[PDB]
Every structure is written in structure tokens, then in C-alpha cells.
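What follows is one structure encoded as C-alpha cells, with my remarks underneath.
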Amino acid sequence: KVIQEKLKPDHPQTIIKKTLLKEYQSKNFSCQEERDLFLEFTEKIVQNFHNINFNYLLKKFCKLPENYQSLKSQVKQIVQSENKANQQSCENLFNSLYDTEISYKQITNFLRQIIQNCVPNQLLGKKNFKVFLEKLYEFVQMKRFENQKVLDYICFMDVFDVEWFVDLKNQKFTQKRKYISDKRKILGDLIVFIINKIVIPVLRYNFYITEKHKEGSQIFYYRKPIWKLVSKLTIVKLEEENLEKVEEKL
Ligand SMILES: [Br-]
Ligand SMILES: [Br-]
Ligand SMILES: [Br-]
Ligand SMILES: [Br-]
Ligand SMILES: [Br-]
Ligand SMILES: [Br-]
Ligand SMILES: [Br-]
């Protein structure tokens, strides 16, 4: 399975419930019993996301800029309100709003906390789970057109670290390589599930993800309140192009 690319959003709990309702997360389970054990974890994941405190964690790990209120006030006096245009003020504002991006270290700390709090570590196995968390920094900093491969995760993991797999073929204790080949397929699907159905929804719900330049350049993360300001300014600037380019051209 392919890891999806990072580039109003639904709460992760809504997205997770919907994928469990409408989709299957692996074609590689050996039997219904093994599938059911996976589904046990998914029910806990749903409950955890119902109870998680994103805003507290955002305040802790990815705080709004100390100048947020000033930036908010400045944007408000452009939108509400004037009659005429001032592009210099917007050049001063836009650039200052673009300067409020959240560091990758901060994003990764936030993300790792959410995954630790919400994804039971026995889903991947305790040691495998730590490997997964370690790889999230790379995920967070990846530019457009860049991607991780499932092999990037699972090559450093061990199927024998997973406690809940069902060895239907009775190969675990005597035929290691066959067991490993089979169960790596599931482990890989678990990696994809967490990234595509948990990590990406968490990032999209909590941040505006963009590039500072054009496509493929450095990834930038903004707090949603910051981007709501950026949105407000482009609306006014767009409505300026609906008056200056129309009324004067008549
Ligand atoms: Br499933
Ligand atoms: Br905050
Ligand atoms: Br990296
Ligand atoms: Br392995
Ligand atoms: Br377990
Ligand atoms: Br073997
Ligand atoms: Br999503």
C-alpha cells in the first residue's frame, strides 16, 4: 500500500470512524480472528480520539505567536473596514503572517504525543512502535513529491515484536522465514493505516500545510488561526480586483 502525501477538515475521530465503516485496512489477515484482534485496537483508537485534547497540546507544543493578537487586530482593520486600497499594509501583514510557521521539531513533538496517547503501542508491538515514532520527523519534513516507503519503516521492525498475530499455518515457532514473509505484509498495512488514516488527518485538522515558495519547496505548517487571517486578507485583496478592475474599466 502507498503512503499518502500530506498535500474545514474533519476531526480525526470522524475520519477514522468513516474508514472503519466503509473500507478494509488489509487484505493480508490470515483469518477473521486476526482481523478481529486488529479491530479491537481500532475501537480503542476511536475512543482515544474522542477524548484527546488537541487545543491543550497545540498550546503546549505549537503555541500561537506572542504577536497573534496584534496581527489579528491589524487584519481586522483592513477587512472591517475601509473604502479604498492599501497594498503596502498587506505587504507588511502578509509577510509577517507568513513568518509565523511552526518548526518541524514542534510539529513532530505534537504529532508524537498524539500518536503515543491515542494509538495503543501493542498495535505495532512496543519496540516497533518506538521505531515508527522515530520516523515521524522525516515524515513531517518531507517536501511535495517526496515520500517514505513502507520498507523504510518495516526494515527496522520485527514481526516477532507483535503479540497478537495469528500464526494460522503454524510456522512461527519452526519456520521463521515463512512467518516473517507473511506477517510483514500485515505490519506494512498497519504502518499505512496509521499514516494515512491517523497521522495525515491529525496534521490536516490542526495545521494549515503549505509551501513558502512554489510546489516542491520547503513544507510549512501554520496554526489554523494564523491561516484564517491569511484567508481574510486574500478575500479583501480578491474583492479589490472585483472593483479596481471593473469600476475603473468602464
Ligand atoms: Br479491516
Ligand atoms: Br496557543
Ligand atoms: Br529527516
Ligand atoms: Br521481521
Ligand atoms: Br496485544
Ligand atoms: Br523457513
Ligand atoms: Br485526511
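The numbering of chain A matches Swiss-Prot: 259-265, 277-519, in order.
Recorded method is X-ray crystallography, 1.7 Å.
Just so you know, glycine gets a Cβ as well, placed from its N, Cα and C.
Record features, source Swiss-Prot:
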- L327 to A: Impaired assembly of telomerase holoenzyme, which can be rescued by TAP65/p65 (MUTAGEN)
- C331 to A: Does not affect reverse transcriptase activity (MUTAGEN)
- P334 to A: Impaired assembly of telomerase holoenzyme, which can be rescued by TAP65/p65 (MUTAGEN)
- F379 to A: Slightly decreased transcriptase activity (MUTAGEN)
- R381 to A: Does not affect reverse transcriptase activity (MUTAGEN)
- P389 to A: Slightly decreased transcriptase activity (MUTAGEN)
- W433 to A: Slightly decreased transcriptase activity (MUTAGEN)
- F462 to A: Does not affect reverse transcriptase activity (MUTAGEN)
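Feature annotations (Swiss-Prot) mapped to structure.
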| residue | record | Cβ contacts under 8 Å, 6 or more apart |
| --- | --- | --- |
| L327 | mutagenesis position | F379, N475, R492 |
| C331 | mutagenesis position | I371, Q375, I376, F379, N475, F476, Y490, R492 |
| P334 | mutagenesis position | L340, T369, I495 |
| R381 | mutagenesis position | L402, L405 |
| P389 | mutagenesis position | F310, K313, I314 |
| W433 | mutagenesis position | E303, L306, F307, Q391 |
| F462 | mutagenesis position | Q294, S295 |
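Highlighted here are the mutagenesis positions (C331, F379, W433, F462) whose C-beta falls below 6 Å from ligand 5: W433, in sequence order.
Gap check: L265 and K277 flank 11 missing residues, and their CA atoms are separated by 15 Å. Take the CB of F379 (mutagenesis position) and look out to 10 A: across all protein chains shown you find 23 other CB atoms.
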